[PDB]
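Participant: Attaching a single structure in structure tokens format; questions to follow.
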Amino acid sequence: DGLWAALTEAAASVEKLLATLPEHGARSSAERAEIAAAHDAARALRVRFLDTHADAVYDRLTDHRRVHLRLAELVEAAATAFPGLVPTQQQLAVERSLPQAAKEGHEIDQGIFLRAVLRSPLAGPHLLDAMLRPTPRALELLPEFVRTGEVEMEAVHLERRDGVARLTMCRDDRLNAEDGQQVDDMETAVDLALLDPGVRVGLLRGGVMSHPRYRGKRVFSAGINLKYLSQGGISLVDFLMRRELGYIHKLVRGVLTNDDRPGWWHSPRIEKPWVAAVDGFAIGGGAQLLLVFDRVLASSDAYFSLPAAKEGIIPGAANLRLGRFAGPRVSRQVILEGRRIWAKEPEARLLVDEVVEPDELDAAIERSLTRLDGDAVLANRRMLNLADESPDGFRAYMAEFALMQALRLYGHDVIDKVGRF
Amino acid sequence: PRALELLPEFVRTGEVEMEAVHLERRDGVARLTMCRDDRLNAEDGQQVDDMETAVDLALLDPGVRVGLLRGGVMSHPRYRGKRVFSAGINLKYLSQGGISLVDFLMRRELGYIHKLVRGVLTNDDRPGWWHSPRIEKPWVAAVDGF
Ligand SMILES: CC(C)(COP(=O)(O)OP(=O)(O)OC[C@H]1O[C@@H](n2cnc3c(N)ncnc32)[C@H](O)[C@@H]1OP(=O)(O)O)[C@@H](O)C(=O)NCCC(=O)NCCNC(=O)Cc1cc(O)cc(O)c1
């Protein structure tokens, strides 16, 4: 062994250099290379330690796979139980108060950690189940939602109507640009939709925009908030990983419930079909969402892009899912070269089921919702999703993604590009 | 007659600013920009007169080889900073009685639009008129917005 002691020392060297060296941006090139080498030695040992000890580390935190912990709770418990393995809440607060260009990149350690956890065939599936459980916030709001049929959240408006959970993304000043709060609202709303027995089908649509160039027009998504990303407010764990393992995965697989109802022995998760309706455009994170719906409609003037081909972060699980929809040539055109796909071109039918003129779209959305009601759709979409995306495939991708995306979140090309927005 | 009047200054200057159209000779191209920035280039009697005048100038100017029709940058708030080709006839003026059967609807078809196809019929005043009594040139259209 000896890896823990080596890691502890290498982390100490890093903290000693951060204490003595000048602040980021005031460092000379020799000072910059010295701290960079210390970060590298420490992170190298984080990997080597977890290569052999990940399962034991995870077992301590979750009582040998007997307590389900979500991502935030997991990395926070790992910080206190294994100092130096991942950053503390206090170290993260310091990072979070800095712009991305000035951060030391302590989230990378969380990427290292979550990679090793998701790579384990024992710990990985367990963490994924934990993220499929209902959020506490949703369980809290569920009784009022059952009664009222309505919840107004900061980034999402949810309404039960005619057996449909109508999620409207309503950040009318910024084209529904995504942030940590949008993810929390989306997961809460998705949780409510799935837990509400009066909901049979879900609908995701963008609301009416108010920014002057789009006033009176609906817009689906302009993707991640690039301003916040530049400013330090995009969290690796609480945004980039949370959305993939939480609400987006619940759209596919449903919510894992307790053994508290009949039939749980054949359906431990409650899943329902989802419809997406795209107004204006779906960009980045919003386009990623479309790879997970049972039905996708778009207005005739809409387009779909994952535009950050030169200097962007990985487009979530698009790299996992797009090849299945579009094949390897088109997926590389979209992701490697930033090809934008328009709702009216033939290849839009790889991503969209129905393209409709603006004046006929509302009615076409309503028709689509009535077609997905039965028990037959539920069984069939479960079998399809199982065939389309294996547990191992999703897990193995999200394991590498945790580290690869962490690195991209701190890449100089990304920081530079995002600052110019 | 308006075009013949403006032709010498256009040959000299390479530029004419009209109410509904901006015309510029550049690199042998007659660049017609439809520039009613407040109403998405909605058409009226004056637009037709400007269009025909510009088309006439493009065809008569020996320094022009190819014509280009494009919409200019709009200033209306829903389209500010964006080019728009044409929103068609001015429906407000049509309601108000200001769309002329002869001077708009017939004039545009028999004048500038037909000159885009067939050119301008000139006098017998140049070599070759016996085989080409009309001067025609090729035209490019670039459609922004709609
Ligand atoms: C979409 C546009 C072409 C629209 O062009 P215009 O019609 O000229 O609109 P704008 O006036 O820019 O937009 C209106 C308004 O919203 C603001 N806006 C628009 N999009 C954004 C984003 N993405 N962030 C922040 N603010 C935004 C814009 O600044 C204006 O607000 P003011 O500054 O207050 O004037 C343009 O706004 C644009 O390029 N937006 C950014 C698109 C983009 O590159 N998004 C990021 C793509 N990358 C991801 O999503 C990455 C990602 C997301 C994920 O969810 C997960 C993951 O793993 C990775």
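Numbers in chain A track Swiss-Prot; the residues on display, in order, are 12-432.
Keep in mind that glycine also has a Cβ here, set from the backbone N, Cα and C atoms.
When I checked Swiss-Prot for this same protein, it listed these features:
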type	residues	note
BINDING	A:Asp183, A:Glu189, A:222-225, A:233-238, A:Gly296, A:325-327, A:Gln416	substrate binding site
MUTAGEN	A:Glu189 to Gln	Strong decrease of affinity and the catalytic efficiency compared to the wild-type
MUTAGEN	A:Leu237 to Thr	Strong decrease of affinity for DPA-CoA and 2-fold decrease of the catalytic efficiency compared to the wild-type. Slight decrease of affinity for dioxygen
MUTAGEN	A:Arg254 to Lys	Strong decrease of affinity and the catalytic efficiency compared to the wild-type
MUTAGEN	A:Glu255 to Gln	Same affinity and catalytic efficiency compared to the wild-type
MUTAGEN	A:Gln299 to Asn	Slight increase of the affinity and 2-fold decrease of the catalytic efficiency compared to the wild-type
MUTAGEN	A:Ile324 to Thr	Loss of dioxygenase activity
MUTAGEN	A:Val425 to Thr	Slight decrease of affinity for DPA-CoA and catalytic efficiency compared to the wild-type. Slight decrease of affinity for dioxygen
MUTAGEN	A:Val429 to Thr	Slight decrease of affinity for DPA-CoA and catalytic efficiency compared to the wild-type. Slight decrease of affinity for dioxygen
Participant: Here's one to test understanding: among the recorded positions A:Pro223, A:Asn236, A:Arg254, A:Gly296, A:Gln299, whose C-alpha is closest in space to the C-alpha of A:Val425 (mutagenesis position)?
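Facilitator: Sorting the recorded positions by distance from A:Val425 (mutagenesis position), the top entry is A:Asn236.
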Participant: What binding-site residues among A:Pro223, A:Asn236, A:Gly327 are found with a C-alpha within 10 angstroms of that of A:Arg254 (mutagenesis position)?
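Facilitator: Those near A:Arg254 (mutagenesis position) - Cα within 10 Å - are A:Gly327, in sequence order.
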Participant: Across all the protein chains here, work out how many other Cβ atoms are within 10 Å of the Cβ of A:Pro223 (substrate binding site).
Facilitator: 9
Participant: Identify, in sequence order, the recorded positions in A:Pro223, A:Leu237, A:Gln299 that approach chain B with a C-beta to C-beta distance under 8 Å; the answer is 'none' if none do.
Facilitator: A:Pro223
Participant: Of A:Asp183, A:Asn236, A:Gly296, A:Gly327, which is closest to A:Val429 (mutagenesis position) if I measure between C-alpha atoms? They're all binding-site residues.
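Facilitator: Result: the closest of the binding-site residues to A:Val429 (mutagenesis position) is A:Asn236.
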Participant: What's the number of neighbouring CB atoms sitting within 10 A of the CB on A:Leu237 (mutagenesis position)?
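Facilitator: For A:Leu237 (mutagenesis position), the count of other Cβ atoms within 10 Å is 19.
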Participant: Identify which of the following recorded positions, namely A:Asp183, A:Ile324, A:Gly327, place a Cβ less than 6 Å away from any atom of ligand 1, and list them by sequence position.
Facilitator: A:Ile324, A:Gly327
Participant: Using Cα-Cα distances with a 10 Å cut-off, which of the recorded positions A:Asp183, A:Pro223, A:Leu237, A:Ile324 are near A:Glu189 (mutagenesis position)?
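Facilitator: Candidates kept after distance check: A:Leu237.
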Participant: Secondary structure at A:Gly327 (substrate binding site) (DSSP, helix/strand/coil)?
Facilitator: coil
Participant: Around A:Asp183 (substrate binding site), which residues of its chain at least 6 apart sit with Cβ under 8 Å of its Cβ?
Facilitator: A:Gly218, A:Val219, A:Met220, A:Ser221, A:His222
Participant: What is the interatomic distance between the Cα atoms of A:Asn236 (substrate binding site) and A:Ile324 (mutagenesis position), given in whole Å?
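Facilitator: Their Cα atoms are separated by 12 Å.
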